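Reading through the structure tokens given below for one structure.
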Amino acid sequence: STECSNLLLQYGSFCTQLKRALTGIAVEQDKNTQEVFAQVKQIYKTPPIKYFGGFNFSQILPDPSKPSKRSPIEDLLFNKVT
Amino acid sequence: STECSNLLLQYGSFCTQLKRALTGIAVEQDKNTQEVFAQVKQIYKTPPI
Amino acid sequence: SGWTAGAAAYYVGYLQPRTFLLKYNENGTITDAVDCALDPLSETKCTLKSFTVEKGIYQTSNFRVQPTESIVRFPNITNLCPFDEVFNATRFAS
Amino acid sequence: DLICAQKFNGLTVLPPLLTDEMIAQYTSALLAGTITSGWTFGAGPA
Amino acid sequence: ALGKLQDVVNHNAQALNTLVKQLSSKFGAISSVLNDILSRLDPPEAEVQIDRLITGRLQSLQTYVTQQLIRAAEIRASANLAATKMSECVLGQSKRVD
Amino acid sequence: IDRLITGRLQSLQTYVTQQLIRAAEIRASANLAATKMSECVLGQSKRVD
Amino acid sequence: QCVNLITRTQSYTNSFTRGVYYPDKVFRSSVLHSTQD
Amino acid sequence: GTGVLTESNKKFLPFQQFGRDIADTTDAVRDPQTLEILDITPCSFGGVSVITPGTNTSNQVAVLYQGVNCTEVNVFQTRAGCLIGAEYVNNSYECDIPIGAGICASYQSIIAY
Amino acid sequence: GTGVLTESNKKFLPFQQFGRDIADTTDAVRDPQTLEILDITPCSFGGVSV
Amino acid sequence: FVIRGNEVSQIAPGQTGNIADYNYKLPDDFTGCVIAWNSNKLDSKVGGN
Ligand SMILES: *[C@@H]1O[C@H](CO)[C@@H](O[C@@H]2O[C@H](CO)[C@@H](O)[C@H](O)[C@H]2NC(C)=O)[C@H](O)[C@H]1NC(C)=O
Ligand SMILES: *[C@@H]1O[C@H](CO)[C@@H](O)[C@H](O)[C@H]1NC(C)=O
Ligand SMILES: *[C@@H]1O[C@H](CO)[C@@H](O)[C@H](O)[C@H]1NC(C)=O
Ligand SMILES: *[C@@H]1O[C@H](CO)[C@@H](O)[C@H](O)[C@H]1NC(C)=O
Ligand SMILES: *[C@@H]1O[C@H](CO)[C@@H](O)[C@H](O)[C@H]1NC(C)=O
């Protein structure tokens, strides 16, 4: 409705304020993910032979068979959150 | 006033939103007390001497 | 005895203004409903907008005792009020 | 009469889930574990 | 066990659903549909009816944005805590109790 | 009645908004207090002040 | 020709969950709709 | 207005007719027919909380009238309010459904402890 | 309204005409001339970012 | 101009009518005054003006 937008123009910069606040929230979410996860500038890889003195990390290391390259625990976490 | 509540029904789910926010605050206060004080699941006792 | 003897059985109920919560299935038929006022649990179902209510304590409504009768208290003095002197006057002022 | 005036207009104060004596019992347990066992009760058995 | 993340998702979905539900509110006007108010009314009080709908929808949108800002502050505090735990528990061994 | 409803609704939403902001402040203080309970009472802290 | 032939007795019973009708003419699928009517 | 009309100990001056509280709501009234001061109080009311387990588990419920004495509404009196439909058990358990003021409820019927 | 009217796989009951979403937004309608169901999808939109 | 007695309500912003659509249309943001007075002595004739 164009005359509704003409009436909405009389109320000023309310829509600009709401859009700016939501843009700040949207960039803050990506920022928060950057301080949580992007803490190293080098992408490290485990050796092909995964023997660590008897310590087993297969449930937390990535699964090469899965296309998502996620750990079994991470795959369970992703399946249990909808 | 019944007709005032009938007119209040036309404003939508504002009252439900306010009640939900206050219920969240109310359970948040009890959660705060649980995090501060309920840090042990054993009630230890001082010896009598 | 000019007419054949017969019987008819029928139920009559009356409608009150009530809030209901209706469940629409995937074909669009109302399959189930809850009346809000009649049952506390059903009032919780109406508040949560769901037929399955999880374990917990839920703020639903407010109890209030209704007024029983109306009392009107006016002054006991009764005097016929002279509106006839105002509106039926033959001459008014400038 | 402030509390009655708040209550009559629909503003109620819910009590805390833990009473003051239960919070005091929590602090007494923390005192007893700290004095009798040090920092060991916070990391396992006292 | 995974309630917290699910709660975050639920809160976001619930807020968005509530905001769409606020488009069905008359807000004391004759209808919640702008085109109906156009069709059954001449302009000079239809201006008032549409103005009532506009101020109701602004109230709903500002309520949503304020709730989103408060939830964003809470989630930012949780994420700052998560970054601190990533630095101090994963990238090192911590002497901080619990 | 509609003017009274919109005034009282705006007052109630204002109250709930300040209550949410104060609840965020008190939650931050209670998280700090839980951290001090864990790190000063349940252990010895080398963090300065 | 108004003639009286019908007598009537009555009892009282429970409505159970009968008497619910469609409040409008709107298709709705797999939802929960609350109405005052 | 709606309420209960009781005796008042408020010493109204002869010119004064109405009484108001800190809230500026009508608290006392002078009747015109007999010149007596009636204290107006709102009728009894409170919040209603429904304590339930899951509907997968059971359909039994308990009702908490918040801030309401049990004489003005399995009846138990708590600081949180009056609890109807739950029996008090002297045994102490972990909290399942929080009622308040140290009182919780659980399903085993619905008990309060 | 304004929108495309695509084919619908929803089987209406014959007294119903209009259809609504979970958030009471109209998503379907029956056609009065020919008793068929049409899915109303209001027209394509987007945020333009530069 | 000169109009009929029932048409004086149509000289207004946002009005629907015969002379409002086909003779004299006022804008929605109209600012000003409307003045109406009778003219039987000058604008009427016994045979029909
Ligand atoms: C490390 O852990 C994995 C998973 O716990 C072990 O893989 C299991 O091996 C047993 C016996 O070979 C199988 O019955 C299971 O089905 C395996 N589970 C999975 C998820 O693959 C693995 O054997 C452990 N040890 C090493 C050296 O990798
Ligand atoms: C819904 O419609 C389908 C297809 O017509 C039918 O098979 C089914 O029995 C109906 N009822 C339910 C409850 O799914
Ligand atoms: C009003 O005055 C007229 C004379 O002017 C008189 O006939 C009539 O009865 C009066 N009505 C009343 C109600 O006094
Ligand atoms: C009538 O009201 C007056 C006050 O206006 C009071 O003085 C008087 O006693 C009342 N009469 C009776 C019979 O109650
Ligand atoms: C309406 O007209 C159409 C066009 O021929 C026809 O197919 C249809 O049967 C008519 N009746 C109804 C009830 O739609």
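Chain E is numbered as in Swiss-Prot; the shown residues are, in order, 944-1041.
The deposited model was determined using electron microscopy, 2.4 Å.
The backbone N, Cα and C atoms fix where each Cβ goes, and this holds for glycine too.
Quoted from Swiss-Prot, the note attached to the natural variant E:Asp950 to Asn states: In strain: Delta/B.1.617.2, Mu/B.1.621. Here Swiss-Prot notes a natural variant, E:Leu981 to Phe, with the remark: In strain: Omicron/BA.1. Annotation of the natural variant E:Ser982 to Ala in Swiss-Prot: In strain: Alpha/B.1.1.7. E:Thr1027 to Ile appears in Swiss-Prot as a natural variant; the accompanying note says: In strain: Gamma/P.1.
For E:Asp950 (variant position), the spatially nearest entry among the variant positions E:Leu981, E:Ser982, E:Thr1027 is E:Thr1027, judged by CA separation. For the variant positions E:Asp950, E:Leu981, E:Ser982, E:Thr1027, the largest tally of other C-beta atoms within 10 A is found at E:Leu981. In this structure, the CA atom of E:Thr1027 (variant position) is 57 Å away from the CA atom of E:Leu981 (variant position).
Among the variant positions E:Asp950, E:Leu981, E:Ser982, E:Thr1027, none has a Cβ sitting under 8 Å from a Cβ of chain G.
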